[PDB]
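Have a look at the structure below, then the notes.
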Amino acid sequence: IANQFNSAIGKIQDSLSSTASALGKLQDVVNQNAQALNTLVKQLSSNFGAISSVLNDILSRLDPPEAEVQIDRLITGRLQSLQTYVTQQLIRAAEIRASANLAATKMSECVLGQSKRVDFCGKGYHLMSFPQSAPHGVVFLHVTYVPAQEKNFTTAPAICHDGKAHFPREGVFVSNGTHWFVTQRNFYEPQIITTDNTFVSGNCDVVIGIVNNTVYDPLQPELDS
Amino acid sequence: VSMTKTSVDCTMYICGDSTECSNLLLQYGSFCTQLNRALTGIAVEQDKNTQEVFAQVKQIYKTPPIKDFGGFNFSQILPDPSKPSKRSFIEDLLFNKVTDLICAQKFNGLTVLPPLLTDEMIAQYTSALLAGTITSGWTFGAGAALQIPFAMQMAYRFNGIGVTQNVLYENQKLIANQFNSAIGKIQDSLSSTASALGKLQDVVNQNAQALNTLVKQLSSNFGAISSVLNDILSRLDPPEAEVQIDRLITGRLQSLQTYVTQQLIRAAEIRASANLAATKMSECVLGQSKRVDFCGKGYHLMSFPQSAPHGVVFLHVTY
Amino acid sequence: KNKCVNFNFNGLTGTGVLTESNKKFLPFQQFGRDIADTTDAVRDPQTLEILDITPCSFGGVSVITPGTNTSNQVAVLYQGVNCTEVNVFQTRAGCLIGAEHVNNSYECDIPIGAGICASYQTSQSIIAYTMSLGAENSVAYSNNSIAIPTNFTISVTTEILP
């Protein structure tokens, strides 16, 4: 676990160093603001139907009563430009506040504690998350437990010994074709079938597919010894 | 999930087939060029909602030729190859119960862009996710696919809700009649009752009233003598027509911006439900969550996703 | 007829394609109107007939090209219209000129529409293909069969939020 994990950090460093587009989500924030600001600035150069876009030019040419007509066009148009900018910024404000709340949620579930949610902290069984600061945002490094290799085994729903069906207390029943073992679902760790690893429920005439075997009772040899 | 994609052209819409009228649009700057990017961004977001929800995996999982479910009948939710388009029996009713109109608006300058993800490929998403959950249980999305007997899959699902797995093996015979009968009631409710799909119908009608009203603005004079550009151009002088054209463009700009503003607001509401649809896929469908009444009333066990036009339908199994 | 023209009929000036219409307008009826109150059809004052008005200038223009450092090859895509002006192919999105059609399915690179995507590949040129949904994985299923992982790996996922 120390070799796989430590080797993973090296892959994150190489990935982040080589790939500059992984942060594009943050670059889009800077680009969006740059485009919105650049646009808002370039609208001042437009005449908005007026003879000229410069106010002093209108005042230095048209008479007082005539200049008001042209200035009204500039104001009316420039006011609408702010309405478009403010409106757009309020929309983007709803998009960033949604992501910010999501980040705060992940820090609570993924970072501070351990979350059992499915694919919320990333693929696999969530172990823990380490936050990292990024410009106008945050980065989350999610350590997870992903099973690698798998092998196919024979299973049975229950074991029949004394006439009463035996069920696993934890794990599942597995066999290679000879003896029946009880093991966890996340890994293969052979364990003998015992009264301590199973419990008695129902009978052997109910469970469909029940198999016969001998359930090892630790108390038998203790009484013999 | 997905909202109808509509791309409006402020160059053709504002001034129809008019060179002089269009000349006045340049004086307004990016107002036309700006509104084009606002609508384009909404069309791009429509494709990201279907990719982050419909398909949660990079592989396709198909059912085996010999299907043994342990006494349960999945034929209703399983895809039928006999049909020309592969879909589940439940998805067939959704397509019919959810409804030229576009020809009239398409010629006005409003173009409806087709979705990057066809409804045919969307149906195969639910077929892979629904097929992986049955054969692979809940472990197909968390890593390599685990082959597990479906009879033993529900045994643990009862353990997470506080019920010993011993009740499933013994009572699994009676669960076949309760589970199969529950699926049949859904098919009869959607076919007989058409009001259950009103949630998605309100989304289509929301855009319909916005498109038809936007086209009706051209008939309004907006303070101008007439609402037709050729009528004012052939009557009033170029300088006088510009005064009337100013009221036409100014009136149409306020109507065009009002439509774009509503689309951005409606798009935000759709994205809010998109995250929920993507959240229900992993927690309800893909995995199992101890949270109560998120997947529907009762202890959650398994969820079966179903494709629907401009949306998605979820079938949740509760205890 | 069957061509885009600029027509003046009974004082009504407009541009559109003139075609014979199957609609029968009453004698007192001169020009028809659609839901949008645009002219639906026209009637020639000389020889009385009903002509369907189909507007002109349909479809968009889009450019499909790889990065500049890749190559200067371009593929013109006309969306919402078939092939008119004019490697000339047609899709549900519209006429696509400048891109070859490869029946083999690959991973979507440059999205087009209707499940079709484009990429620059092998003497290399822009090719069009159906979006691949991923490799088919058939999980063997049997009542007595189970799969227990024999190995594990620790993975680190990088997620970013603004």
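In chain A, numbers come from Swiss-Prot; the residues present are 923-1147, in order.
The header says electron microscopy, 3.9 Å.
Backbone N, Cα and C atoms are what each Cβ position is placed from, and that goes for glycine too.
As given in Swiss-Prot:
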- A:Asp950 to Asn: In strain: Delta/B.1.617.2, Mu/B.1.621 (VARIANT)
- A:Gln954 to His: In strain: Omicron/BA.1, Omicron/BA.2, Omicron/BA.2.12.1, Omicron/BA.2.75, Omicron/BA.4, Omicron/BA.5, Omicron/BQ.1.1, Omicron/XBB.1.5, Omicron/EG.5.1 (VARIANT)
- A:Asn969 to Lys: In strain: Omicron/BA.1, Omicron/BA.2, Omicron/BA.2.12.1, Omicron/BA.2.75, Omicron/BA.4, Omicron/BA.5, Omicron/BQ.1.1, Omicron/XBB.1.5, Omicron/EG.5.1 (VARIANT)
- A:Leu981 to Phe: In strain: Omicron/BA.1 (VARIANT)
- A:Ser982 to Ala: In strain: Alpha/B.1.1.7 (VARIANT)
- A:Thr1027 to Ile: In strain: Gamma/P.1 (VARIANT)
- A:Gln1071 to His: In strain: Kappa/B.1.617.1 (VARIANT)
- A:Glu1092 to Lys: In strain: Theta/P.3 (VARIANT)
- A:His1101 to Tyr: In strain: Theta/P.3 (VARIANT)
- A:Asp1118 to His: In strain: Alpha/B.1.1.7 (VARIANT)
A:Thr1027 (variant position) to A:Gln954 (variant position): how many Å between their Cα atoms? 25
Hey, which of our variant positions A:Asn969, A:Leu981, A:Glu1092, A:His1101 end up with a Cβ under 8 Å from chain B? A:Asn969
Determine, to the nearest whole angstrom, how far the Cα atom of A:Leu981 (variant position) is from the Cα atom of A:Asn969 (variant position). 15
For A:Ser982 (variant position) and A:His1101 (variant position), what Cα-Cα distance in Å is obtained after rounding to a whole number? 103
Rounded to a whole number of Å, the separation of the Cα atoms of A:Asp1118 (variant position) and A:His1101 (variant position) comes to 18
DSSP on A:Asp950 (variant position), three-state: which is it? helix
Near chain C at Cβ under 8 Å, of the listed variant positions A:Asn969, A:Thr1027, A:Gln1071, A:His1101, A:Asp1118, we get A:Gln1071
With an 8 Å cut-off on Cβ-Cβ distance and a minimum sequence separation of at least 6, pull the same-chain contacts of A:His1101 (variant position), or say none. A:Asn1135
Going by Cα-Cα distance, pick out whichever of the variant positions A:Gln954, A:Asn969, A:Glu1092 is nearest to A:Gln1071 (variant position). A:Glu1092
For A:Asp950 (variant position), the number of neighbouring Cβ atoms whose distance to its own Cβ is within 10 Å equals 11
Using a Cβ-Cβ cut-off under 8 angstroms and a sequence gap of six or more, which residues of the chain neighbour A:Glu1092 (variant position)? A:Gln1106, A:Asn1119
Counting across all protein chains, other CB atoms within 10 angstroms of the CB of A:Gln954 (variant position) number 16
Taking 10 A as the limit, how many CB atoms besides its own sit near the CB of A:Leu981 (variant position)? 14
